[PDB]
Every structure is written in C-alpha cells, then in structure tokens.
Amino acid sequence: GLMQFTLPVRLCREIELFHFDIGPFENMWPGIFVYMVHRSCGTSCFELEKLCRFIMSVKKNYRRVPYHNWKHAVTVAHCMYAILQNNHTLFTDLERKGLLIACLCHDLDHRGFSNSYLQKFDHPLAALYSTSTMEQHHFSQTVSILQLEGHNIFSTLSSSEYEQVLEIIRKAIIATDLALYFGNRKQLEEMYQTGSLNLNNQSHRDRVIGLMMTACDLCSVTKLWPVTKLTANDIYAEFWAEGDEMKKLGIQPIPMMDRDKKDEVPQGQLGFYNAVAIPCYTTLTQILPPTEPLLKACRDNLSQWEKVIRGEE
Ligand SMILES: O=c1ccn(-c2cccc(OC(F)(F)F)c2)nc1-c1nc(Cl)[nH]c1-c1ccccc1
Ligand SMILES: [Mg+2]
Ligand SMILES: [Zn+2]
C-alpha cells in the first residue's frame, strides 16, 4: 500500500517526456510499468501482488522476435502514459486503467508476421479470425491471462465496470490494426473540421482512443534520431524475414519486405512518415493539443530520413 516505486533521478525526469527510451535493462521494465500505473491511476487501482504477477505472465507470452517483443509492449505503454499525463482531466478512471494494460498486451504472442502472411500461409488463426487476425488473437491472449488464478487485476471492479474495461481494451487492441487506422483518422479529421466532434459521444471517444493507440504503437518514429534509426533495423529485420517466407511460398513480396531492395528503405520511410505517421500525429494534435511534441519529433525524424536519401548520412 505505502510501497511506491521510485526511479533514479534521470529516469524520474525523463520518463515524463514523450521521447523517453526505456533503456537496455530488461529487468527494470516491469518497475517502469508499475511506476507508470501508480502515477497515472493511483497506488490503489491494482493490487500490487496481482499486478506484478500479471506483468510477468504478459512478458512470458511475448516472443523473442526482433521488433514485436516485450520492449515494444512497454515502450507503447509508456507513450500512452505520456499522453494520459498530459491530458489529465480528459479521461475517466477506468479508461486510464484499461489503456495502459491494453498497450502492454496489444501485441501478445506476436510471431513477427503480418495478417497478410498468415492469410497467404493459411495459418489457423486466419480461419478463426478473417479480419484483424493477429489483433483478435492479442485480445484473446489478454483475456486468457486475466483468467489465470491470481491474475485478475480487475477483481475489485463491479460487474459493469468489468465489462466496461474489457470492452475498452478490446476496442483499443483491435484499433492497432493499421488497416483500420486510415478510415478512423479520416473520420476524425472530417468530424474535427466540421465541428461535430463530441467527447461525450461514446462512439467518438472510441475513435479518439483508437487514434491514441495508433499514435503509441508508432511512437518509435517520435524518439530521438538515434533511437528511431536503430529501432528501424529491428522493424526491417521482421519485414525481410517475412519477405523470405513469402518467397518460400512462391510469392514475390512487396519491395518493403524484400532484402534485395534494401537500398529503397529511406524512400520507404518517407512514404510511411507522409502516408501514416505525419497524418496520425497531426490529427492527434488537433484533437489533443498537448500531444504536439509527438508531431514535432516525428517531423524532425522525417527530415533526418530526407538527409539520408540526399547522401548527407
Ligand atoms: O517503419 C515502417 C515502415 C513501413 N511500415 C508499414 C507497415 C504496414 C503497412 C505499410 O504500408 C502502408 F503505407 F500501405 F500502410 C507500412 N511500418 C513501419 C513502422 N514503423 C513503426 Cl514505428 N511501426 C511500424 C509498423 C510495424 C508493423 C506493422 C505496421 C507498422
Ligand atoms: Mg500489432
Ligand atoms: Zn504494436
């Protein structure tokens, strides 16, 4: 109860900032997450014994893949923590509880492959879930873990609060399916421009929470250049492995995933910053002004990629 977590001074300060890197020391990541929960939600919202046991089972169910791993999970939860802490009064208690856990769990048991590769492989998960394949699996994995004995961190919520939070989590996780992001942002842009946007309309919150999830999920593009540059290696390591697996199936992969076309990465990064990242953080800044540092950091990194193409690095 009276056991707060404390971080070293640099971390205590730097953790509040959007561009914080969680560092290479795996064994501090759990404490960093509990620190975030306690500050964001209260020392009360979860029973510590049950939380710490939830965290470790979650960790155990992330795989040793280059990018969609445990570190990603915690990094994504941290970005949401920065958003929640910079928009204090906009969010309900259950929402703050749900979203941090949602982020930690959002890529559970990811194997390193896109929904497309599963479908083309004819993986069983593709039969069980025709759209948002991995994402429906991530949420399923989340509920399974919540149902382990001693793992229900929501135990002291009322029945309705319980269905409310599991619904927040389900929508949040599904929303990290980037195929759904484009339409979701288009609608939020339309609604913000025409002035219809209304945070008391539950379905409008849902969309806004979806955009936040896209923002946290992509937050590697909002780090300092050296963090962003090095994370890009891990991302492409999965992409090329998948490209290899496509070719194994007799399918020529898209250039993004072809390790022969490694030369074209810098250009592919621009496409991505322009088509996805920049619009995402733009619309998020309009809806939630204090998240601007994410837009600024992303723009700075777009420009660092432009310097790469131009042979200046
Ligand atoms: O660096 C990247 C270059 C390309 N793509 C990408 C991923 C799907 C599709 C697509 O094409 C289309 F533009 F059509 F969407 C591009 N994504 C990233 C990326 N960066 C961060 Cl941080 N997270 C991702 C990411 C990881 C897994 C999955 C998705 C994104
Ligand atoms: Mg995912
Ligand atoms: Zn993710």
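Here chain A follows Swiss-Prot, giving residues 724-1036 in order.
Placed from the backbone N, Cα and C atoms, the Cβ positions cover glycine too.
Swiss-Prot lists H791 with the feature active site, proton donor. Within 10 Å of the C-beta of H791 (active site, proton donor) there are 22 other C-beta atoms, taking all protein chains into account.
What Swiss-Prot lists as 3',5'-cyclic GMP binding site is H791, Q992, and the listing cites experimental evidence.
Look at Swiss-Prot and you will find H795, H829, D830, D940 tagged as divalent metal cation 1 binding site. Neighbour density for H829 (divalent metal cation 1 binding site): within 10 A of its CB lie 27 other CB atoms from the protein chains shown.
According to DSSP, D830 (mutagenesis position) sits in a coil region rather than a helix or strand. Within 10 Å of the C-beta of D830 (mutagenesis position) we count 25 further C-beta atoms, all protein chains included. Per Swiss-Prot, mutagenesis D830 to N is noted as: Reduces activity 1000-fold.
For the published mutagenesis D830 to A, Swiss-Prot gives the following note: Loss of activity and of zinc binding.
What Swiss-Prot records for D830 is divalent metal cation 2 binding site.
Within 10 Å of the C-beta of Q992 (3',5'-cyclic GMP binding site) we count 24 further C-beta atoms, all protein chains included. Only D830, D940 of the recorded positions listed as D830, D940, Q992 bring a Cβ under 6 Å of any atom of ligand 3; the order follows the sequence. Not a single one of the binding-site residues among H795, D940, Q992 has a C-beta coming within less than 6 Å of an atom of ligand 2.
Of all Cβ atoms in the protein chains displayed, 22 besides its own lie within 10 Å of the Cβ of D940 (divalent metal cation 1 binding site).
Sequence-ordered, the extra residues of this chain that approach the divalent metal cation 1 site, with Cβ no more than 8 Å from the Cβ center of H795, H829, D830, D940, are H791, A796, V799, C826, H833, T899, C939. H791 (active site, proton donor) sits 7 Å from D830 (mutagenesis position), taking the C-alpha atoms as the reference points. For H795 (divalent metal cation 1 binding site), the same-chain residues that are 6 or more apart in sequence and have a Cβ closer than 8 Å to its Cβ are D830.
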